[PDB]
Each structure stands twice: as structure tokens, then as C-alpha cells.
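Colleague: Got a structure here, written out as C-alpha cells. Questions coming.
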Amino acid sequence: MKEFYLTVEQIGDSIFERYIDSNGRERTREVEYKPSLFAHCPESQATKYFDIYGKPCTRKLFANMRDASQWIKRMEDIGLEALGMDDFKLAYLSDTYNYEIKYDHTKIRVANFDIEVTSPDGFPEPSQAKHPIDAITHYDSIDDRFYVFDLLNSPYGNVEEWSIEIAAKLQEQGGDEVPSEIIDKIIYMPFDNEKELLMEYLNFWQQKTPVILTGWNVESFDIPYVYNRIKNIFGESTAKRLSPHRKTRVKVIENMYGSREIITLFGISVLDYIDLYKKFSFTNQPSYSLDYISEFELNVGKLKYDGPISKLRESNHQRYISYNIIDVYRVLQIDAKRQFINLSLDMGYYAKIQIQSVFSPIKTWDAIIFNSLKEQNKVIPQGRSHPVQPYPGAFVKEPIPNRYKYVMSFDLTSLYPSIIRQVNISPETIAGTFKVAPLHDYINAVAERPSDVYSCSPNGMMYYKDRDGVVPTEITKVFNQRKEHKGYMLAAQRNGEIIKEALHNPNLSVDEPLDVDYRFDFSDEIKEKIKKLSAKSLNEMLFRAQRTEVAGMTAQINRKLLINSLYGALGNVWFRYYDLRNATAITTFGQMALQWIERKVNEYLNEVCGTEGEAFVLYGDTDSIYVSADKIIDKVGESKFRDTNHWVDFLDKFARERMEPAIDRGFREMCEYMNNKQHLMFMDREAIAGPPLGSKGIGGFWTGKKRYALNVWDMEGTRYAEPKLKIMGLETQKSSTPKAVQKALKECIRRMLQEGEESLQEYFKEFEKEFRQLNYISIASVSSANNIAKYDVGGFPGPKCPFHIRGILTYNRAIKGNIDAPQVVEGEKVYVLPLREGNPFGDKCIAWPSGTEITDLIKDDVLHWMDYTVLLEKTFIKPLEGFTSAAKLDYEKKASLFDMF
DNA sequence: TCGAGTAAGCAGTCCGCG
DNA sequence: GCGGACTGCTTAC
Ligand SMILES: O=c1ccn([C@H]2C[C@H](O)[C@@H](COP(=O)(O)NP(=O)(O)OP(=O)(O)O)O2)c(=O)[nH]1
Ligand SMILES: [Ca+2]
Ligand SMILES: [Ca+2]
Ligand SMILES: [Ca+2]
Ligand SMILES: [Ca+2]
Ligand SMILES: [Ca+2]
Ligand SMILES: [Ca+2]
């Protein structure tokens, strides 16, 4: 086994490293690492070190890390560049692990924990830690055990021991339904007092010191609470035992309007699962409570209890502890599905960074590029201060709002990374500039050729063609990695569709799911056996295929995120390689590429249709074009098709065999025009959309930029068992839209696209008639709530107070004098409802914490005074009116001459 | 919302528009 | 009543 690091820290002149040694054992060492930095030197040297621009450098070896840091300072005092990796632990890792790191996750201690704190006087602030910690559940991945630390005696009540036998029992037996698969993995430890609980927890921690530390809100709540509580009871030295190097720092986390405190534990890598989820899930949720996210991800039921959480330990300690254990398990279940810890480990070891730095693509890419350059004895430039400046982005075509019956979309492969590679865009490949023509002139190929020597972008930048830049080289590596995982994702998706088809005809038999790899397209043999399976086995297979698809999605979309973020880092002032010339070279080239191929596709289709100046491309955004295929379908005639799948096959074949070759030809000419290094503009068919054959469905519609809906039959080679709605930007897709209204609007759209106007009209009439019966949470709007205090003038709305903030102020007055009532937290999300005139709350709306039932204090009154008429008009009718007017149809039947019959 | 980027939509406030 | 100027928020890419 090759060695690999677990954690690394700088503490003064020492590097403290935890690592796995060649024998698979965890070790710790302190190293008096002597860093090197670099200065430019005269050309007449015998040096082996050169900067990225090929200027010679001399290496300066320092007695210690403080000397190196002091030197950087003095070089600024003198006004000269201090080159090299200034984050010395990254240089340490580069020197100590000078090879592609192979890590073994079974040796990495991943701890998942959650604490309970009974509090009678509101939220227990971690900075005060004034209340006893009365439960800790700590799961250790190496032991595969849930360690439960239970406080039986507290100022807030003495309780009996938790019973594992009651915990395992069904809720219908009066039990807690702790999952059978973890029952034997629980190690239960009750305590007579909190001091003993905390002392044993620290002994346990010393024995099983986390490398990766996670859980839900652990960084913002559990870790600072535990640290500060131990600090209050025992003193600082004892609290610092949470760090394997006994070093901690209170860290101030700042944002635009306020700040908060977290505890940095040296030698631990904290990856709070809420933050992994927010960065890597590609969702925007109405609530980030663990209950809400667990229900969403796992389809598990909310953990039910009577009374407020502040009284749960005293009234039902049995359930209190069982729910603490279940909470820890739910995070493990979410990670089994989403695999964000696996992702973070992969990325972190790839880049050779502290694992917690995966949250920062700037840090990640700084390390990747440094390591790549170091291999060639090249020296990275010093980071510099830059003022924040706006720069231009992508092109989005203004669509004509309309219905669109048959639509084929086409999409460029990882566009911005492909532009970087094609043009060869990198800090050290800048060759110079040329005189720019208006963009229109390049799009129409009328402008003079930018260069006969260098590779160009239409922003005026020129790049060397003799060798790949470090940015192209390194982005290519991660791009290639993504390609593999996207393959697994799509195979799993196609395999899912095979199971969905078979589920129409399930055999009557007692059966087992097939032992297969869902990452690869099912063989003919597997397909034959599937057609003979029971519904029970097929559903299990479908669940497994969909889990495989999620696994692939995580791996691929987040490698996409990483490479897109290298582009974005080029336009962030804190990146070592920040350069607006390069960031703009990418975006301006993208604008040209899309509009150039719009022209080429229009020309090609006008030719094949023997027509003049017809606009076949109806829409485009960044890297995609949407093509009207009505005329292609009409040239065959609808009556000639056997079924929907027949015309879908026809369009699929037309796109692959006819359009893609012409698109390729168009892009190769563009490459020659810009004299690029390598042709990498690969635009493939994405979606095939249209109404079911013989129906009155409209197929699709656009209301404006970034707002459209399509009935899709085939997406990137996946032929759906049932057509799938692709809806972008519309209210069905927004977390701010009420849950029941997303559902209703989606059905309105389904009916529009698949069935037609009459079907839409019958559904609307029914929804309007019944909507007042819907649960208040399902019809509440959602919003983030920032700057509550800014708009709070003596408890009332100040000038220009936002609607949702107004609601929060209404809520705050209504719960005034209640320390127990849930508080709205600055920066979190709220549910919002409008209120009828003359209500007792004194205003037109009310808001309360999202993911929660409104407190019983005011629930009855909110329900009584909820303005259903305003709710319906604003969240449902207005957007529907938008969809229908765009699609040129009516959601209500207009009067006709037949009416008098 | 500590953590790569820009484009661009809609809700709502304020207030003009004879 | 609707638009523009503006803030706030959320989406597409
Ligand atoms: O989060 C994003 C998304 C997109 N983009 C830019 C870069 C990207 O290459 C371009 C196109 O984005 P898409 O999301 O359409 N996907 P891309 O072409 O990168 O990859 P894929 O092959 O999946 O579409 O828009 C970002 O900068 N950040
Ligand atoms: Ca809890
Ligand atoms: Ca793409
Ligand atoms: Ca594609
Ligand atoms: Ca069958
Ligand atoms: Ca795309
Ligand atoms: Ca192709």
C-alpha cells in the first residue's frame, strides 16, 4: 500500500500531518518543513526553474515557514514579485505525495454525529452553550457502530434509560421504529451526569478521532455547541481536545449583511452535510431541515412527536433518544444515495488539498495547476489584488412567444471547457491582440481573418498554437473523467426505461431481482429475463437502476461543476490566474459559436426545404439551439406514420444522419476562421419533442427567454417509456411556487402539450372549484428572507418593505412575548400567505419558518383569514394566463353560437 | 447566505401618467 | 392600470 494523507495543518513552523502509512495504519507526525519560494533572476543563470512565461527564477530555501512568510511581506515592501506556493501545506503535500494518490476509504475515519439540547427559553445559542447537552449519537464508519451517549439526570428532568427493545418495535406497538438494520449496531451508554458524559465522549473521541466530520448543521450548531459547552464546564484546554493537535480557532464567517462564528478544529476535516448538499445536489429546496430533506431524498415519513421539542425529553425520553439516533442514520442514508463524501474524497485527493477545500473551486484549481506546473519545474506567479469588474456572458436569443409543435434541440459538448481547449486559453498562452470587428461581422463571416499565426477569440485575444496551456491540459483531464461517469449515468437511465416498459406486463411468480451492473446497457440475455420477472423484482430493479443513475449523476454533474468553475475562477479576483481577457475570450467565443451555428442551421434547412429566409432556429441559450421540425414532418405527411415512436425514429435519424454532419461542417469552418488549435465544437442532438400522434396536444411552447415547456420522447439517446415534460424556468420549476400549485400548473402544461385546449379547460375548472380544500402549507409561497432588521421600523414595515419581509414582521408582532415560539431566522426561508382585509394580524400577509407548521398559538386564525382568492390569482391564474396567451389558447371556454342549444 | 461566472425572468414597492 | 426605476429573489446556462 502506498501512503496517503488524512489531514494536514500548519501550526507555526511545523506541519502536523495525519496519514495512513505503508502498512495501512493511522499515524501522526510533526515535520519542520522548510518551504521554498522563488524570485526572478538574470537570464545568464544555470537555473532549472522558470516561471509560466519562461522567465528564469532562483529558488530560495527558507529555514522555516515564518521566514518564508516574512520574505513575501518584504518583497511587497520592496515592490517585487514573490513567486511560488504561499500556502505551505499544499507545497508540503506536493513534496510528500509526488504521485497520483490512491486512497482506501475503509481506512478513513468518517464520523457522523448529532446532539440534543433541551432548552426552555428559545433556541440554544452555541456561543453561549448555557444548557446541558443531553444526548449525543456518534456513528463511526470504521467500527460501523452508532455510539449513543444519553444523559439521564439534568436540571430539566431526571429520566429512565432508553430501551432498545421498545426502539425496535413498530409505531403501532408503541415503539419508535428504529430501522432493524441498525439495531444491532447501537452501543448505548447512559450517564448519571453531564460531566461524566462529556469526559467519556472526549476519551472516546481521542480513541476514535474523526478524519472527516459530518452530520446536519454540525459546523453551525453541533460542533460549536459541544466545544463551548465543554469550555464552559471544564475550561479551554479540555475543549481543545476535540482537535488532535489541541489547536482550535474561532473563525468569523462573513457575508454581505452580517457574520457568524464557527470553530476550526485543527487536524479534522469538517464537511457539514447541509453544505455538501447545497453545493452538490443541484436542488433549491423550500426548507433545509433534516426532516424535509430526508422526506425528499428518501421518501421516509416525518419523525412525529407530541408537544414542542423543548418538552420532548421530559415527556418522552424514549422517543427523544430514538429520534436522535434516526437523525444520524438519515444523513448516512442520504449519503448512501447521493455519495457526496465519496465525491469530496475523490476531488480532494486528486487536487492534493485539505478535503474541506472541495468547497472552494479556487483552492482546488490552484492546487491542481500548481502540482501540474511543479512537475515541469515551473514556478507559479504571485496572487495579486484586482478590483471587481463586470464582464459579458452568454447569448440568449429572444424567442417569438408561441406554441411550437415539433422541436429538435441540439447542444454543444461541455461548451466553455471545450472553448478553452479549442482556442488554447491559458495565462501563459496569451500571444497578443488583434483589432476587433463588431461580433455580427464574425458571425456572418464578413470580418477579416483575425490571424494567420495564432488561435483567436472574437474578443480580440490571440493564443499560442505550439503547445497546450496548463489550463487546457488540466481541464481536459477532469473533462475526460466526467465523460466516463456520464456514460454510467445514461446507461442506468436507459436501463431504467427497459424496466419501466417490462413493468406493463409483470409475470405472476415469486422471484428475485437480477444481479446486474446498471452502469452498462443490459445485454440481450438480461433483457429476456427481465421480460419474465414479477412486479416485486422489477420494482426493486428499477429502484436499483435509479440509485445507480443518481450515483453517476453526482459524479458527472459535479465534475462538470468543477470544470465550469475553472472558467468562473478566471473571472474571480481572488484566483491566482484571474484575467478578464481570458474570461471574456471564452464568453465572446461562445456568443459567436451559437449565432454562427444558428446561421448555418438556418441556411442548411432553408436549402433542403427549397425555401428563402425562413427562421428554423426558434431559440438558443448559451450552447443550445432549438429547431422547428414541423416542415420536416410535413414533407413526409403525418398520415404516413404508424405511431409516435415512428416519427421520433424518423427525426432521430434525420438529426444524426443529416443535420449533425452539416453542423460539423459549419463548426470546422469556424475553427479555420478563428485559426484555432483544435476543433472541439461538437454539437449533438439533445431532445426530440412533439404531441402524441393523432392528439390535439400542442407539443411545446415558449413565453420568453429561459421560459419554455416541451413534451419529450427522446433525450440524449434515452427513449422514454412515457413522454417526459421538459419544463424550464416556468413556475412549476421554482422553489418559491406553492407545492400544490407547481403540481396543478404541471398538469395544466401536460394537458396543453399532450391533449389540447379542451382538456386544459376541464382541469382548470376543477382546480378552481376545489383549491380551497388544499392544506395551507401546500398553497403557501416560499422565499428566502434577508435584511429583516433593515425593513423593521418599530415592528412595522419600513419604506419599500418586501412582501415576504412584511409577512415576517406580521408574524413577529403576533408571537410577541413568546420565547418558546419558533423564530424566523435571518437568511433562512419562510412560508408566506396573504391575509383577508380586516384580519386580526393587522396586515395583508404573514410568514413563518419554512418546513414547519405555523405555531398553534396563531394557526387557527391564519387558517380562518387566509386569502384564497389572492393566493389563486397570484400563484396560479397569473402564470397560467402567461402560458396560455403565449401558446395562443384559452384556459376558459369562450362563448359561441352553440350556447343557445 | 464562506465556497467559480453572467443573463435574465417575475413579484413587489413607489409613483408617474394630464 | 400599466410602465419604468429599483430591490429582492430565483432560475437557465
Ligand atoms: O453552472 C454553470 C452552468 C453553465 N455554465 C456555462 C459553462 C457551460 O459550459 C455552459 C453550458 O452549460 P450547460 O449547463 O448547458 N452544460 P455544458 O455544455 O457545460 O455541459 P453539458 O455537456 O452537460 O451540457 O454554460 C456555467 O458557467 N456554470
Ligand atoms: Ca434533534
Ligand atoms: Ca452542453
Ligand atoms: Ca450533448
Ligand atoms: Ca413479463
Ligand atoms: Ca446545454
Ligand atoms: Ca455528432
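Determined by X-ray crystallography, 1.9 Å, according to the entry header.
Cβ atoms are placed via backbone N, Cα and C, with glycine included.
Below are the features I grabbed from Swiss-Prot:
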| type | residues | note |
| --- | --- | --- |
| BINDING | A:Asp114, A:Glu116, A:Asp327 | Mg(2+) 1 binding site |
| BINDING | A:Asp411, A:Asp623 | Mg(2+) 3 binding site |
| BINDING | A:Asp411, A:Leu412, A:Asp623 | Mg(2+) 4 binding site |
| BINDING | A:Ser414, A:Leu415, A:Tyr416, A:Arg482, A:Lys560 | substrate binding site |
| MUTAGEN | A:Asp222 to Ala | Complete loss of 3'-5' exonuclease activity |
| MUTAGEN | A:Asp327 to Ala | Complete loss of 3'-5' exonuclease activity |
| MUTAGEN | A:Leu415 to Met | No effect on base selectivity |
| MUTAGEN | A:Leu415 to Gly or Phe | Increased misinsertion, increased mismatch extension and inefficient proofreading |
| MUTAGEN | A:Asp621 to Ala | Drastic decrease in the efficiency of incorporation of dGMP |
| MUTAGEN | A:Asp714 to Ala | Complete loss of viral replication |
Colleague: To see if you understand the setup: which same-chain residues, six or more apart in sequence, place their Cβ under 8 Å from that of A:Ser414 (substrate binding site)?
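Modeller: Residues satisfying the criterion: A:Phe479, A:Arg482, A:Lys560, A:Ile563.
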Colleague: Check the Cα distances from A:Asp114 (Mg(2+) 1 binding site) to each of the recorded positions A:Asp327, A:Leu412, A:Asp623 and keep only the ones within 10 Å.
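Modeller: Matched recorded positions: A:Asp327, sequence order.
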Colleague: Measuring Cα to Cα, tell me the gap between A:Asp222 (mutagenesis position) and A:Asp714 (mutagenesis position) in whole angstrom.
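Modeller: A:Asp714 (mutagenesis position) has its Cα 46 Å from the Cα of A:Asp222 (mutagenesis position).
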Colleague: Give the sequence-ordered list of residues that share a chain with A:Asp714 (mutagenesis position), lie 6 or more positions from it, and have CB atoms under 8 Å from its CB.
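Modeller: Long-range Cβ contacts: A:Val648, A:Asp652, A:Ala687, A:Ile688, A:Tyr720.
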Colleague: Using DSSP with the three-state reduction, classify A:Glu116 (Mg(2+) 1 binding site) as helix, strand or coil.
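Modeller: Note: A:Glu116 (Mg(2+) 1 binding site) is in a strand by DSSP.
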Colleague: What recorded positions among A:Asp411, A:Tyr416, A:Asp621 have a C-beta sitting less than 6 Å from any atom of ligand 6?
Modeller: A:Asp411
Colleague: With A:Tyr416 (substrate binding site) as the reference Cα, tell me which of the recorded positions A:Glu116, A:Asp327, A:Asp621, A:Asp623 is the closest one.
Modeller: A:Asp623
Colleague: Among all the protein chains here, how many other CB atoms are within 10 A of the CB of A:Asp621 (mutagenesis position)?
Modeller: 18
Colleague: Near ligand 1, which of the binding-site residues A:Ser414, A:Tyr416, A:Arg482 are found, taking a Cβ distance under 6 A to any of its atoms?
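Modeller: A:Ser414, A:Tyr416, by Cβ distance under 6 Å.
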Colleague: Out of the binding-site residues I have (A:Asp411, A:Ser414, A:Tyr416), which ones have their Cβ sitting under 6 Å from ligand 4?
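Modeller: Result: A:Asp411.
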Colleague: Long-range neighbours only, meaning 6 or more apart in sequence with Cβ under 8 Å: which ones does A:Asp327 (mutagenesis position) have?
Modeller: A:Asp114, A:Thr137, A:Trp216, A:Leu290, A:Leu303
Colleague: Could you check which of the recorded positions (A:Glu116, A:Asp621, A:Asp623) sits closest to A:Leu415 (mutagenesis position), going Cα to Cα?
Modeller: A:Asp623
Colleague: Near ligand 2, which of the recorded positions A:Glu116, A:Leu412, A:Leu415 are found, taking a Cβ distance under 6 A to any of its atoms?
Modeller: A:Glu116
Colleague: Looking at the recorded positions A:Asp222, A:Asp411, A:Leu412, A:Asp623, which have a C-beta within less than 6 Å of some atom in ligand 3?
Modeller: A:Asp411, A:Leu412, A:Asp623
Colleague: Given a separation of at least six residues and a C-beta threshold under 8 Å, show me what packs close to A:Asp623 (Mg(2+) 3 binding site) in the same chain.
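Modeller: Sequence-distant Cβ neighbours: A:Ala394, A:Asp411, A:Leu412, A:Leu415, A:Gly590, A:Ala593, A:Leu594.
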Colleague: So, three-state DSSP: helix, strand or coil for A:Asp623 (Mg(2+) 3 binding site)?
Modeller: coil
Colleague: What is the set of residues, excluding A:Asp411, A:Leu412, A:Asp623, whose C-beta falls within 8 angstroms of the centroid of the C-beta atoms at the Mg(2+) 4 site?
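Modeller: Here the nearby residues are A:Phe410, A:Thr413, A:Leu415, A:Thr622, A:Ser624, A:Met683, A:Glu686.
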Colleague: Residues near the substrate site, A:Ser414, A:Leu415, A:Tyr416, A:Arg482, A:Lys560 excluded, by Cβ within 8 Å of the Cβ center?
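Modeller: For the substrate site the neighbour list reads A:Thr413, A:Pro417, A:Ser418, A:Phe479, A:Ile563, A:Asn564.
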Colleague: Work out the three-state DSSP category of A:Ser414 (substrate binding site).
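Modeller: For A:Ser414 (substrate binding site) - judged by DSSP and reduced to three states - the answer is coil.
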